[PDB]
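Inspection log for the structure reproduced underneath, given as structure tokens.
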Amino acid sequence: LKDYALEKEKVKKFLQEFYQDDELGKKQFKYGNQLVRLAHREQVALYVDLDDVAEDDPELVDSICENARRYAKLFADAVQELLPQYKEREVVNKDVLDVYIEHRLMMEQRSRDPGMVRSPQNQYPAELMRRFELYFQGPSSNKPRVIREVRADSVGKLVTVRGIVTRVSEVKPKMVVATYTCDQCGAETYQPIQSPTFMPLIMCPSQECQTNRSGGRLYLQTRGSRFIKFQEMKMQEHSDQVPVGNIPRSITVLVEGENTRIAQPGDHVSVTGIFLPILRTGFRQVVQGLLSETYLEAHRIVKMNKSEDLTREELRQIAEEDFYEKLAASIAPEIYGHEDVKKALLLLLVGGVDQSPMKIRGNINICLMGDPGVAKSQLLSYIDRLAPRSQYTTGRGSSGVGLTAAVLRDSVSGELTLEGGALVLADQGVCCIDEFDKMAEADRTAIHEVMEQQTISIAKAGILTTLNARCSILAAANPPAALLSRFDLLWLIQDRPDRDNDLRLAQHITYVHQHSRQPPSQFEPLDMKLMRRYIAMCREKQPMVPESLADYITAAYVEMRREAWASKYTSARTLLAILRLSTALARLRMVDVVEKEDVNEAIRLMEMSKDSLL
Amino acid sequence: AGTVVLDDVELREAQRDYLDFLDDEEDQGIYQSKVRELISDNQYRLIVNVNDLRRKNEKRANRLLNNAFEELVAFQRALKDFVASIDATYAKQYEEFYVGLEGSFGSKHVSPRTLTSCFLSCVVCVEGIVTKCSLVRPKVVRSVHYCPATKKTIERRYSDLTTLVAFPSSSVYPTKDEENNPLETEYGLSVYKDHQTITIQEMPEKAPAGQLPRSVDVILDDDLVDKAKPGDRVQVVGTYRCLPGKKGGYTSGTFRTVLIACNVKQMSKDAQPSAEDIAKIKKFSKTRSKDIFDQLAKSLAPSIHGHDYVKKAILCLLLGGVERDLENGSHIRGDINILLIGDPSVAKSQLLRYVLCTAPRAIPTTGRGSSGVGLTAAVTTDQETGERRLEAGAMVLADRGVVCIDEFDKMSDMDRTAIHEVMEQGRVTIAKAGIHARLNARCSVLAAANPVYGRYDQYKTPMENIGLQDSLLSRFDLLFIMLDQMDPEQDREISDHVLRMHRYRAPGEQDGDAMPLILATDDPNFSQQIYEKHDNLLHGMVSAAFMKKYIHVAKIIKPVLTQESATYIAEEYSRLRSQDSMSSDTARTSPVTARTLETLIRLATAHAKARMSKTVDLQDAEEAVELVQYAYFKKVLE
Amino acid sequence: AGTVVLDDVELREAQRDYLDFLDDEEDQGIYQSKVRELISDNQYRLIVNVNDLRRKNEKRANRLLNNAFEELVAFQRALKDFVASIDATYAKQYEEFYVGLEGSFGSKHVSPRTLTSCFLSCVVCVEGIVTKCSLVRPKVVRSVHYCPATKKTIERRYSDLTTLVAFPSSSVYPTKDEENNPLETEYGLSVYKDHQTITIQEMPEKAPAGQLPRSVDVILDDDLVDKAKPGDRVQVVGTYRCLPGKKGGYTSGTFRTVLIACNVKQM
Amino acid sequence: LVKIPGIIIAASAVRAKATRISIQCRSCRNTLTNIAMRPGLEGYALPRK
DNA sequence: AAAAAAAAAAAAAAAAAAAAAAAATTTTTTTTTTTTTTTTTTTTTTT
Ligand SMILES: Nc1ncnc2c1ncn2[C@@H]1O[C@H](COP(=O)(O)OP(=O)(O)O)[C@@H](O)[C@H]1O
Ligand SMILES: Nc1ncnc2c1ncn2[C@@H]1O[C@H](COP(=O)(O)OP(=O)(O)O)[C@@H](O)[C@H]1O
Ligand SMILES: [Mg+2]
Ligand SMILES: [Mg+2]
Ligand SMILES: [Zn+2]
Ligand SMILES: [Zn+2]
């Protein structure tokens, strides 16, 4: 119970006189500039930082957290009232809604009669004239909650949760303010929408129609009405924060406006937003009372961990001649040895360069075939955690529709939508397929098609589509033409006992068990964040093969093909592999031209991978 | 205003009796201490023992168990008054306090099949298995509204009429002011309580074999919502009532009955564990810190003779190693996997059943009785919302526990391959297009396999006698070949032990009678001395309960490898990999990989935990080395 | 339960202003002395001079005159709070402390003829002669019942819905228990309020000559019932309101009006 | 009254059928306790006034 | 000052204007639950 006029004045003071040094120690009035852009219509969403609010008024932040929707509306009204005094020039009428807004304001000014008192139902709804949205960036003090722990005590509260996106619908038009036009009076009726559904109006309430006592039927218009991009996603508990014997819990997040098209399935997302109910009318409730479903009205969605979205010394380390070896070493440092396999996995992460002269994929596929207990699954899991877009499939737990897509009954409307499996979620990413050799034949055929065509051609009963799965494949198996012909690299890992090697491995593993970290080396291994940043910086560095390298590459190919022919499998795929591996090496070296060193390292990797087969 | 109550003799008597029962200073003080405990823990429900209530006041016990609603109302009023007396500032925080019950209910302890009309309005205790667990929905009990036109704020109060007659005026949610101004509901100020509905089914083992199951619907209000999940065995105590229908000029006699749970408790009363016992454990650890491990090993399975190394390994399993969660999220498992590959009638199955009875969260699985989705996680569709849901399997349930896989060898290769991830990294990664999940199952596997041909042919190598591939065997950190040795002396020992155990009789409880073939007495699974007395007929031995408590306390301790033990283990592992570690005529029972070094580290940590060492020393390392040496080699005769 | 107001800004402001006016200690304690005098005399109706009220706060005076029921309720709450502050036991003894008005009413001072519908829900000071009176009847404001079968004692309260929407639920006198146990009313414990109805006619020497006289019905309650008898030239200060009709289904739109007297004076 | 032989091929769960009901008026809250329900498969039409 | 006539009043009987009281089950819908069918997926057997 507080004076909302006073609260509105407080938020207005904050917005108008808050400042920070975000730009090289220059007081710039952050939210003032944002308001300027909002008035100019160059910005749709405004993200208020509750950390900034608390910098001066912590109790206001507490009030917002205790009752966010109310204070969300208060901030929206404050911005609405502030826009005119920040407006500096005329809007360019970005869209049809802007045209409608200007027309309505113009004719309201025309029929103003300023002194006349207008009925409350005789004005434009506030949401009908916004063209902007206001969301809250949760305070840093608020520790993130857990989907299971967010309960009725948090209803109406600004909670921040973290989880995996298991599903997200496609952006749909959700009506905010329905508009109607009458067949008698030429006046517009408006119906703001708060319930999940609504009943369209029949008769017109316009003063003219009421006076004339005409029929005054009115027709619903999608033109003057106001819509907002609407998405419905489901976030899931992280594995590390589920109870002992419990399966992770899922929360329905509703995203609207500029927050849509930020989170896709499989992303690690931290969602700040308001926990709210939805009345459960209709259902013959078992228990009397106003029981209601729940959801999270999203305000700020951020990508976490691998889903995440430089300094002179950083550029120095990139330029350093040993940068490639540093990156190859930093991958899974707790796993001893396997320097060459680490280099191969780094190349798989970086990728080659896609060419569409007939489109030839630039992905690198690697299959670690090996003896039991040789870190195959450990490296697969490390890549799964590292690669920004990655999926992990162990055996037949995720088989069939777990790899491909399936038709599932949608919820926002109710219909057969298409949900993507592991391969789809790994699209333009990595799929780590452990226990490859034990996989079902159908899944193996699907992986075969994905490794070459980058697609999944499903023609089952309920589904007939061609999914796009542009994912590199890092498979693991234990002891072959059926795999050597296809996979870009086939790497054999045999653990042959040896006194010195086993002693070193035992020392390494014992130190790991002691200090929960890899033994110190000459160079500190790079963090997952830095590694992902460098990998991404390498992705957008497409180099090209000079005409000079043609002779050298052809000579190498013919030589290796002679070796394969003489010995007791080489093909054009071998030369393609050399090309894409060399391009990946060039990407890592930050050059636009593939070089002799690149081709040399490609051939060395191929030679050692094949030597592993013997 | 309406018809308030001026004075009520029965209510006053009930509240006075309950306040007297709760105020315990002239008495022992149990419930005063319990109220202080809940105040300290910031809760608003007290668990009151029906046995204590009956002891102090028979009349109040009968009244509470026969007319629960108003009696529980009076009890909760007394509870709030008592909490205010102890500290009013905390009593003001919570609107109401709740009274759950426990203890023994004579005829009110029933199964969903036996919960009939006779128990309507009474307090009942029902033990069963959860089948359905709806979502936790907020139910509004006090709604705050704001009128922008008049700046007024209003509060609407809705009574919990779940089982009482409700009229529409009670449930009318306000939307317009008196003069039809729009009202905006303030969610941040309104009050909601979590509400859930579950279903409790007659336990499959206790239900009659012939007929179909019987179930009961249970309403859980705040503080009792996420206490149970489908498939769990739980005890729910609450009032069995009738749910009102809906307004209608016609009605059939039928009524929909439910159970408003006042408390819910896990069947896994064994999943959880005094200063006397704590000091006893401290002295036991301190006194004989070297032979404590051996004494525990020998006392582990008293009814099974011999198998010293097998029992040592089982103790190491029950203790578990120390997991290593690295700075990069990498995971090194701490659980320990044992495969008893053995000749018929060598007590491997009995060891499995011992671990079932002893260890917390032990799940019994069989070769072909738990296939695929039943053994690991699964994905299904709700069939009502058309949405995909996870379903925990045997190992997901056994997370932070043990899975006893009898007849492991006769599992399909599909299932055995599916179990690889659980064995290695302790999780199940399952995905269908709709939903992908990474469930945690950090379980330890105790498998009981018989060799190909039925009986272990000692002339053939262990690789041949074990019909399993090296990739699978590497999963099991310890592999014990348990032969039915034909030594007459050991035969004498075993026969004497068996006959002594068969001759044993219960002390006093039995005198020549027959063991009987449950609702009459409280259910043991839910029921609330260092050494055994040296009976000559059982010994010719640490107590079971003290062993349980000591293992529980020693599980938490996290010993850290010391440099000396690390060097010793590394040298021994190098030798084990080397060829010289095995002489002629000895064959490896399982290939030695880095998995075996992890086995050594885990076994040494388990030994250090048995000793509560806080450091894994050369003693522990040597014991682990010796056990691995015994387990990983076999001498093949010609 | 039901709707309960939390932040009624107008009610809070009215209570604050009325309590400030009744403080009076710095303002030569006129109303402080009046409250003390009524406390000593064992009275529970304070007569307030509207001229002094207007001098202190013209806003409150206008609000009270033009909105009778709301402002009178706020004034009575403030008076009860003041009476409790001066002496708590007396405040607890008397449930509700009433406020009657006195002084110079610029336009509200009228006669039964000039009293038109423009004064509904306002404070009017009407002069006239009592043409007739009614017997003083007790209306039950709080009934108490005892159930011999269960020894329970219940107490029902009836609100003063004289000029407010009233439903059958509010005006049902319990005669059985929830289990159909006959009740017995405890008349001694029950609370009754005396109520009377009089008729004020325009003074013949003031009425226009040769015309029939104009009358008005006045409702008197506890502590005002027997303040006048037929033939008394009385000044009644009260609230003019429309009396609700019986539950119908068809309404002719005609509403009997009446004056809920808050003060009665003789010559 | 009939005596017949047969075999039971199903048996529904045991539910609660009211033998007496107490109906309370919404307006005056007065009750009409102890209304004798008929036995068997049969319903009761509540009073309208 | 007394008798008769006039009228003046009091009380009782009667007839409308407005208000108040009395009387009131049946048909159709939808939701849940349960079952049946199709296709895909998985499992098992034979070569
Ligand atoms: N070269 C190595 N360096 C460090 N640890 C290793 C090495 N090889 C195996 N390990 C350890 O041994 C275990 C077995 O490896 P894992 O990859 O699970 O077997 P697989 O290769 O069959 O998947 C892992 O826990 C891993 O940490
Ligand atoms: N060493 C032993 N000590 C005690 N009992 C034994 C021993 N060996 C066999 N038995 C007895 O033989 C029976 C074998 O049954 P079980 O253990 O279920 O089969 P298996 O021994 O093949 O696992 C048990 O009832 C057990 O009492
Ligand atoms: Mg593996
Ligand atoms: Mg057996
Ligand atoms: Zn119109
Ligand atoms: Zn009634």
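Sequence positions for chain B are given in Swiss-Prot numbering; the residues included correspond to 2-274, 277-520, 526-536, 543-554, 562-659, in order.
For all residues, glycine too, the Cβ spot is worked out from N, Cα and C.
Per Swiss-Prot, domain 'MCM' is recorded for B:295-502. Annotation comment: Swiss-Prot describes B:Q353, B:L393, B:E394, B:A395, B:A397 as ADP binding site, evidence class a large-scale study or a structure entry. Experimental mutagenesis at this site is recorded by Swiss-Prot as B:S535 to A, annotated: 50% reduction in phosphorylation by ATM or ATR.
Fewest Cβ neighbours within 10 Å among the recorded positions B:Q353, B:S535: that distinction goes to B:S535. In this entry, B:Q353, B:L393, B:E394, B:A395, B:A397 make up the residues listed for ADP, with the farthest two CA atoms of the set 34 Å from each other.
A distance of 26 Å separates the Cα atom of B:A395 (ADP binding site) from that of B:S535 (mutagenesis position).
Across the structure, B:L393 (ADP binding site) and B:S535 (mutagenesis position) are spaced 31 Å apart at their Cα atoms.
Listed recorded positions: B:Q353, B:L393, B:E394, B:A395, B:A397, B:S535. Those with a CB atom under 6 Å from ligand 2: B:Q353. Long-range Cβ contacts of B:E394 (ADP binding site) within its own chain (separation 6+, distance under 8 Å): B:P231, B:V376, B:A380, B:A381, B:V382, B:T383.
Same-chain residues at least 6 positions away in sequence with a Cβ under 8 Å from that of B:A397 (ADP binding site) are, in sequence order, B:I366, B:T368, B:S373, B:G377, B:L378, B:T379, B:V406.
In the three-state DSSP scheme, B:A397 (ADP binding site) falls into the helix class. When other Cβ atoms within 10 Å of the Cβ of B:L393 (ADP binding site) are tallied across all protein chains shown, the result is 23. Cβ neighbour count for B:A395 (ADP binding site): 22 (other Cβ atoms within 10 Å of its Cβ, all protein chains included). Distance between Cα atoms for B:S535 (mutagenesis position) and B:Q353 (ADP binding site): 25 Å, as a whole number. For chain A, the nearby recorded positions by a Cβ gap under 8 A number none, drawn from B:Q353, B:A397, B:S535.
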